[PDB]
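S.K.: Got a structure for you, written out below as structure tokens; questions coming shortly.
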Amino acid sequence: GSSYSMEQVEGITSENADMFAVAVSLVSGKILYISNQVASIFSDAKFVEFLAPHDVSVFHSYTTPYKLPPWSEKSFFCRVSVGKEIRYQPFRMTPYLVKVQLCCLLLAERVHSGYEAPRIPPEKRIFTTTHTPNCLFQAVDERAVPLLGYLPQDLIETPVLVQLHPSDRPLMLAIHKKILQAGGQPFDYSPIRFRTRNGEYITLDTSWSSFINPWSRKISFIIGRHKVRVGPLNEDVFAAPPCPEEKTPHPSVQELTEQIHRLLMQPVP
Amino acid sequence: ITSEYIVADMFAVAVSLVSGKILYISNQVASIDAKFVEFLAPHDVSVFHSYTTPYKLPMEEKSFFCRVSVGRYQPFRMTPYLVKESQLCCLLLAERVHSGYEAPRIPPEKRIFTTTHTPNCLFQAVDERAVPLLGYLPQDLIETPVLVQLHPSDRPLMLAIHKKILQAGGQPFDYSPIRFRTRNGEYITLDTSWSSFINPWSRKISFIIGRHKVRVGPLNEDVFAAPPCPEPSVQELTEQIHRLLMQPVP
């Protein structure tokens, strides 16, 4: 029972040159309050209009009322652009429910490729991935965005094998065999090459594990903890690839995929 | 060409992955070419699209559900198959879903379903068996607050259950009755077995899994029917259970 609004929405973080705050009407979608420095790192309309069209559905999902925590991790990513081809910049955002009418304030921080000053120490370039037996990503942890160039939503529900170098795909078959064989005990395997947003591959040192349904004994998820031992040749992992986007065919990928899923259908006694 | 290969009460269709409805077959349900999604319920069109995007279409039969129109809407379990130098289609096997408490009622001991949710207490999944027994399709519960679904009375018991879940380190345990709201608005009573999936490196819980047995169904056997009633403490409570789960083990 408290409405900040007006200037009470103040709480500068600068004193980051890459952050900004914004309050958005939960009913209108209109930008009620917008923090300064925005034009710097680059209005008054619907905030979604400045987001990549693919990230709009994402923004609404994570800003849904029955979610979010009242102002006194639950953060998502969005590419923002002050119009223009158009130029976007990835932003990590944390949503907070706040009254002005109850809206939603968000702290947005510009994200930087972990391969460029300030470069993420190699011993800490660690991210994890989770996937279902059908081999489609289920989640990618936040540490992955800076090391891959993709935002979580770009990889969720897509073939795991597609991101792997074509010569490291058949390896996945043996990796899963050991995974259900290991019955949950993590094990190392390297190197595996994983494709980033800019079409460049990074070399990973991976530890594999699985979550086993105790009642059915069937594997529910495959979890990997990755350490990028060799980053890409081009440090800006968010740039675009000079290749005609992705595709659909995936001749061998489909084959290898169903082959693995079949394998993971067996109970792990 | 092969129409209705794998097979009563259930029909089939083949849809162009570029346009609409090519093949359709034997109708049967007592009640009476274009885009297939036109017949689907609005809120399921996205579901149908998602489960039929080419890079997902290929046993256990990893299907999905959605309501098709009549005249009225009925729940259907559909299994998508990618049938291919000419036309690339998606062969869909359909099958009317019957209330678990209806004529073909599921035997007591078999009225079992499971649920999974993330530390933030929002459903990440609900298995196939949950539909016939609860009236909801997975898409209705996914990403929604698990607490909102429990009887307002049983809600507090959820803070205790999670604490034990934390203390259990993965060891499953049975819990007294908890009341779960079904689609038609009625509460069913459950005998629940709880467990968790612990990330092996950070030792934090990634998913809470529950296996439920329905020991008391609803008075109105038709669980898919609409609820005879309109559609903060839950928000706050959720924040407690959420905070609590940030603790490692061990």
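Each residue's number is its place along the chain shown, starting with 1.
In case you wondered, yes, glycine gets a Cβ from its N, Cα and C as well.
What Swiss-Prot records for A:115-181 is domain 'PAS 2'. Taken from Swiss-Prot, the feature domain 'PAC' applies to A:189-232. According to Swiss-Prot, the mutagenesis experiment A:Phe211 to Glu (Swiss-Prot position 415) carries the following note: Abolishes dimerization. According to Swiss-Prot, the mutagenesis experiment A:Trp215 to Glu (Swiss-Prot position 419) carries the following note: Abolishes dimerization. Where Swiss-Prot documents A:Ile223 to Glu (Swiss-Prot position 427) as a mutagenesis experiment, the accompanying text is: Abolishes dimerization.
Looking at the shown structure, can you explain where the listed features end up?
M.R.: The Cβ of A:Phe211 (mutagenesis position) lies under 8 Å from the Cβ of A:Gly184, A:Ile219, A:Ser220, A:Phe221, A:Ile223, each on the same chain and at least six residues away in sequence. Following the DSSP three-state reduction, the secondary structure of A:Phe211 (mutagenesis position) is strand.
The Cβ neighbour count for A:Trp215 (mutagenesis position), using a 10 Å radius and every protein chain shown, is 14.
DSSP assigns A:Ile223 (mutagenesis position) to a strand.
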S.K.: According to DSSP, how is the domain 'PAS 2' (A:115-181) divided among helix, strand and coil residues?
M.R.: 29 helix, 13 strand, 25 coil
S.K.: Between A:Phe42 and A:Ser43 the chain has a hole of 7 residues; just give the Cα distance across it in whole angstrom, please.
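M.R.: End-to-end across the missing region, Cα to Cα: 12 Å.
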S.K.: The deposited coordinates stop at A:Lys84 and pick up again at A:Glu85, leaving 4 residues out. What Cα-Cα distance does that leave, in Å?
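M.R.: Cα separation at the break: 7 Å.
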S.K.: Across the 4-residue break in this deposited model, measure the distance from A:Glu15 to A:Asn16 using their CA atoms, rounded to a whole number of Å.
M.R.: 8
